[PDB]
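Asker: Take this structure first; my questions come after.
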Amino acid sequence: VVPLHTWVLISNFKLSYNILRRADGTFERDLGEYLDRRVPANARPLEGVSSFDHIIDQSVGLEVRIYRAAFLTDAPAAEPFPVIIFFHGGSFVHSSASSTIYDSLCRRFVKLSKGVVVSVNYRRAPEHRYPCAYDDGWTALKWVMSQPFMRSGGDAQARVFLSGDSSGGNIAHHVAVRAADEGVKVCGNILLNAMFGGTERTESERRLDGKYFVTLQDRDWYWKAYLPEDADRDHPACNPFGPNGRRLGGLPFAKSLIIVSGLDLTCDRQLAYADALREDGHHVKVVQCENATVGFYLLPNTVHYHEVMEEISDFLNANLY
Ligand SMILES: C=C1C[C@]23C[C@@]1(O)CC[C@H]2[C@@]12C=C[C@H](O)[C@@](C)(C(=O)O1)[C@H]2[C@@H]3C(=O)O
């Protein structure tokens, strides 16, 4: 089943979020900010990892939190190391790079990768609709590539992985596509329960609706909140290989590690997403965690948690050179 601590943690979010979504498609933003569990950045290492907050684009107030083992001016490292650009989940609406669940996950990523994590505080819906979150991810990719500190190896370049869960996995994808269109090299994408959608329901959507925290009513709400006012769930932001989609054959697209919870009602879409990437000639590794609900990567309390941290470490190591 669901471990008790997972059930209690994810239910606390579910029940809180229930009161923040308004029927008219606006959001209780001030109360949301007040109720979120967050931590500050700290230059003093906790369990060997330090963090730093930094504004990278004044025009939109765009902030990142940088994590490293324990400066942006420093020389490129001789030996390759990964830079993971991370986009938090929260369905385009919730959470922040400072949210404790994501601060914790990024710290674990540093220990795992022996690299640097850059967690992006992208602009959120409904106040900031498509394509703002994608713009912010592109901004963060270009910024990372330009810093001497982020660069490593013989060719002195940033070895970038784009990563995110939920809405953040969606963002990682669109940023990766933009990178491939502009000939910017991304070493890999790491998607955890990447958020995709469509006008029709899939089998998994109908079967799992309401059973493990997530409801179709809330998924529909979040898509409505992020997508343009005149759009529907077949908008390509939402359904990148659907009727209005675009195939990616021929692009220098990143290799992908695609992690999917079997008890996430959108699993069908995630696997069809992976299938499409393969169909287009790109390299994909899918890790299906059959017994896992949304959020499982947030608590170190299941086999799937351990399995996935290991798959992430292997993927990083395999794609660094
Ligand atoms: C309204 C929401 C938003 C959820 C799904 C849910 O239906 C209930 C649980 C939310 C959530 C809470 C915290 C994490 O940010 C998230 C990715 C998750 O695992 O669970 C969050 C997740 C998400 O953003 O996809």
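Per Swiss-Prot, chain A residues shown: 15-84, 103-353, in order.
Looking at the header, which is where the method is noted, we find X-ray crystallography, 1.9 Å.
Backbone N, Cα and C atoms are what each Cβ position is placed from, and that goes for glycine too.
Straight from Swiss-Prot, here's the annotation block:
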- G122, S123, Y134, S198, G327: gibberellin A4 binding site (BINDING)
- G122, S123, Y134, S198, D250, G327: gibberellin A3 binding site (BINDING)
- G196 to D: In gid1-1; abolishes binding to GA and ability to degrade SLR1 (MUTAGEN)
- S198: active site (ACT_SITE)
- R251 to T: In gid1-2; abolishes binding to GA and ability to degrade SLR1 (MUTAGEN)
- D296: active site (ACT_SITE)
Asker: Quick one, can you pull the C-alpha distance from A84 to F103 in angstrom, nearest whole number? The 18 residues in between aren't in the model.
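Answerer: Those two Cα atoms are 12 Å from each other.
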Asker: Which recorded positions, if any, among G196, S198, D296, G327 have a Cβ under 6 Å from ligand 1, given in order along the chain?
Answerer: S198, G327
Asker: Please name which of the recorded positions listed here, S123, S198, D296, is nearest in space to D250 (gibberellin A3 binding site), Cα against Cα.
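Answerer: Of the recorded positions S123, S198, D296, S123 has its Cα closest to that of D250 (gibberellin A3 binding site).
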Asker: Using all protein chains in view, find how many other C-beta atoms are within 10 Å of the C-beta of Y134 (gibberellin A4 binding site).
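Answerer: 25, counting other Cβ atoms within 10 Å of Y134 (gibberellin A4 binding site).
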Asker: How many Å lie between the Cα of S198 (gibberellin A4 binding site) and the Cα of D296 (active site)?
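Answerer: Counting only the Cα atoms, the answer is 10 Å.
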Asker: What subset of the recorded positions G196, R251, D296 lies within 10 angstroms of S123 (gibberellin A4 binding site) at the C-alpha level?
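Answerer: The recorded positions close to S123 (gibberellin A4 binding site) (Cα within 10 Å), listed in sequence order, are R251.
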Asker: Which of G122, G196, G327 (the recorded positions) has the most other Cβ atoms within 10 Å?
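Answerer: Its Cβ has the most other Cβ atoms within 10 Å: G196.
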Asker: Since the record lists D250, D296 as recorded positions, which of them has the fewest other Cβ atoms within 10 Å of its Cβ?
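Answerer: So among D250, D296, the recorded positions given, the one with the fewest Cβ atoms within 10 Å is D250.
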Asker: Can you check which residue among the binding-site residues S123, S198 has the largest number of Cβ atoms within 10 Å of its own?
Answerer: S198
Asker: For the recorded gibberellin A4 site formed by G122, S123, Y134, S198, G327, name the remaining residues of the chain with Cβ within 8 Å of the site's Cβ center, in chain order.
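Answerer: Sorted by sequence, the hits are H120, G121, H126, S127, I133, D197, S199, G200, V326.
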